[PDB]
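To start, the structure itself, in structure tokens.
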Amino acid sequence: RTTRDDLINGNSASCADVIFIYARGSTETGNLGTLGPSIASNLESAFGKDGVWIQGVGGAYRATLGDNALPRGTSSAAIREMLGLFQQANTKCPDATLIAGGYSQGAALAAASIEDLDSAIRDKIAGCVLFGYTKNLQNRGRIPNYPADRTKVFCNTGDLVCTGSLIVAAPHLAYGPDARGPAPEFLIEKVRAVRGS
């Protein structure tokens, strides 16, 4: 449901082919929040339950609303937590293809983490989806040090956080349809582009 720790719980001897790491929005529950479960169900349909590990960013990432105002759009502790998960994935399953995503503060977190990541691990992330990307204007719709072709940003018209503000308006809470269709579609396509099928 809203909590998935497939990577942490998973057996190193039976690694999934695809590992998805996702960061939730502010004040959201579990480690997947409102959008993560919809993406997860679709990835499982495409790769099979044993074919993909779903891992939310929990631990030190508290998804505190106030942290949106910090320099990177999230806390240093949260960035350290997500970096640790990518590092755990790389060590536990070196042959797995990675994919990632985040919503709101989680999108800023995914961007900051990917920016700081060792290039060798970052290069294994086949695609990343960002919803209501809080640093969209500041970063010009990109994740620093990560290719544009592997990035997909979902920013609704009227969602003030995509336009340099930190005000939460109704469009910021309307990413449900994207999480159910285009977001997983993009992730599946990017994984197949490199793994084949």
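Per Swiss-Prot, chain A residues shown: 33-229, in order.
Cβ coordinates come from backbone N, Cα and C, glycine included.
Per Swiss-Prot, mutagenesis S58 to A is noted as: Severely decreases activity on p-nitrophenyl butyrate. A coil conformation is recorded for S58 (mutagenesis position) in the three-state DSSP classification, outside any helix or strand.
Sequence-distant neighbours of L97 (mutagenesis position) (same chain, 6+ residues apart, CB-CB distance under 8 A): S58, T59, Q137. What Swiss-Prot says about the mutagenesis result for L97 to A is this: Increases activity on p-nitrophenyl butyrate.
Within 10 Å of the C-beta atom of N100 (mutagenesis position) sit 19 other C-beta atoms, taking all shown protein chains into account. According to Swiss-Prot, the experimentally introduced change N100 to A is described as follows: Increases activity on poly(ethylene terephthalate) (PET) and decreases activity on polyamide 6,6.
According to Swiss-Prot, the mutagenesis experiment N100 to A, L, D or W carries the annotation: Severely decreases activity on p-nitrophenyl butyrate.
Positions annotated as active site, nucleophile by Swiss-Prot, on the basis of experimental evidence: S136. If you draw a 10 Å sphere around the CB of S136 (active site, nucleophile), it holds 31 other CB atoms from the protein chains shown.
Under a cutoff of 8 A between CB atoms, and with a sequence separation of 6+ in the same chain, the neighbours of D191 (active site) are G164, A201, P203, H204, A206. In the three-state DSSP assignment, the secondary structure recorded for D191 (active site) is coil. According to Swiss-Prot, the active site annotation covers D191.
Swiss-Prot lists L198 to A among its mutagenesis entries, and the accompanying note reads: Increases activity on p-nitrophenyl butyrate, poly(ethylene terephthalate) (PET) and polyamide 6,6. There are 11 other CB atoms within 10 A of the CB of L198 (mutagenesis position), with all protein chains counted.
Counting every protein chain shown, the number of other Cβ atoms lying within 10 Å of the Cβ of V200 (mutagenesis position) is 17. Record note (Swiss-Prot), mutagenesis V200 to A: Increases activity on p-nitrophenyl butyrate and poly(ethylene terephthalate) (PET). The unchanged residue is displayed.
Marked as active site, proton donor/acceptor by Swiss-Prot: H204.
Listed in Swiss-Prot as a mutagenesis experiment, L205 to A is described as follows: Increases activity on p-nitrophenyl butyrate and decreases activity on poly(ethylene terephthalate) (PET). Less than 8 angstroms from the CB of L205 (mutagenesis position) sits no same-chain residue that is six or more residues away. Look at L205 (mutagenesis position): DSSP puts it in a helix.
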Euclidean distance between Cα atoms of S136 (active site, nucleophile) and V200 (mutagenesis position), Å: 10
Alpha-carbon spacing, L198 (mutagenesis position) to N100 (mutagenesis position), which is rounded to whole Å: 8
